[PDB]
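**Q** Can you read through this structure? Questions will come right after.
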Amino acid sequence: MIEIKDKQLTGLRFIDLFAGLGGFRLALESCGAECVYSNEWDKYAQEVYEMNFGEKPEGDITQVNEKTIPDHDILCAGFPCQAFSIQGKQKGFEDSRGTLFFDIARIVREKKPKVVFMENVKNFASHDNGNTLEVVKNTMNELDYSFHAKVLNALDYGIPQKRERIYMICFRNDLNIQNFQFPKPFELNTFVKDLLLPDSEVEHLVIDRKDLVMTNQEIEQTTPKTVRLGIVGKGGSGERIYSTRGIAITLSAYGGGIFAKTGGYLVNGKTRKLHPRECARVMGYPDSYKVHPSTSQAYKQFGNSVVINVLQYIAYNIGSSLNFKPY
DNA sequence: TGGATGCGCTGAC
DNA sequence: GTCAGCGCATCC
Ligand SMILES: Nc1ncnc2c1ncn2[C@@H]1O[C@H](CSCC[C@H](N)C(=O)O)[C@@H](O)[C@H]1O
């Protein structure tokens, strides 16, 4: 993540729905916001959350009375995506996990915050012939909010990862916010290579598979793009190797394959998957962030998480707007 | 709501 | 035909 000298969100309270690792909290708190509530039902996620912010998130959002939720200015919710993901079976709102946005909606209807900051995968924007994005949109509008949604690739904001996600920013209409803009992209100057830990700390992650079929030659110059170099097995998910001279591929939560959840990489003549700390770094997390003691759980958490930096800029712009109160 | 991993197949070139 | 995906299925 980056530092924010002008705390645009000072004075604003927010809530961390579907908390996870607390990505939205890190991003918003870096702008001065104060977290007044967090909700997450996963045990292990609650542990690492607690481990980094003290409090333990409340459970099942569907069993919480919106009226219980403390008052706030911004609602942060990066709801589930398996049901909207391109690799999932896209059952959408017909997935027991695809209806969480309606819980978010019933919390907004009641707590009427100034802003609703949401995040879900890229395929969410075009899922079910863009009918899904529209529901989320028309729902928000019906709730008397403006709907600003765009798909942003982390690689365009300083993080070497091709993580495309839809960010939906909503302002309560009485605020008449008319100048919100998504961060403008910039040149990437960091790649997988710059975030790796010393070889001495990742030998265990080394994978020597007799069925490695190096499909391409390693690249000399860095690039703001994923560069596949080889394959293991049938080269499905978790069976692809990339150049550390490029950017990393999207981290996943339930990912399989031998290079499960992070993908494989060619590092100093050897092939291995990323280490939890490297997953943190590739997600914009500061090295001060305490990752979960269970590496499997930690991989699942970073795969489900968000790229802080991207959230930071969007957050800076949300406040930058809220603050424009000319006479 | 455990950990590991082989795989299907849809989406946007 | 290419290739990447906050995933899914099945095993211990
Ligand atoms: N009914 C429910 N109640 C509370 N949390 C839920 C939930 N259903 C799913 N979740 C949580 O929703 C999260 C979605 S992934 C979001 C992660 C978050 N942005 C962070 O930065 O990492 C998961 O951690 C999942 O356990």
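Every residue, even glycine, has its Cβ placed from backbone N, Cα and C.
Pasting the feature list from Swiss-Prot:
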MUTAGEN   A:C81 to S  Cells grow as well as wild-type, loss of methyltransferase activity, DNA affinity is about the same as wild-type
MUTAGEN   A:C81 to R  Cells grow as well as wild-type, loss of methyltransferase activity, DNA affinity is about 10-fold lower than wild-type
MUTAGEN   A:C81 to H  Cells grow as well as wild-type, loss of methyltransferase activity, DNA affinity is about 20-fold lower than wild-type
MUTAGEN   A:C81 to G  Cells die, loss of methyltransferase activity, binds DNA about 3-fold more tightly
ACT_SITE  A:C81  active site
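What's the neighbourhood like for each of these?
**A** In sequence order, A:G88, A:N120, A:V121, A:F124 constitute the residues six or more apart from A:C81 (mutagenesis position) in its chain with CB-CB distances below 8 Å.
Look at A:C81 (mutagenesis position): DSSP puts it in coil.
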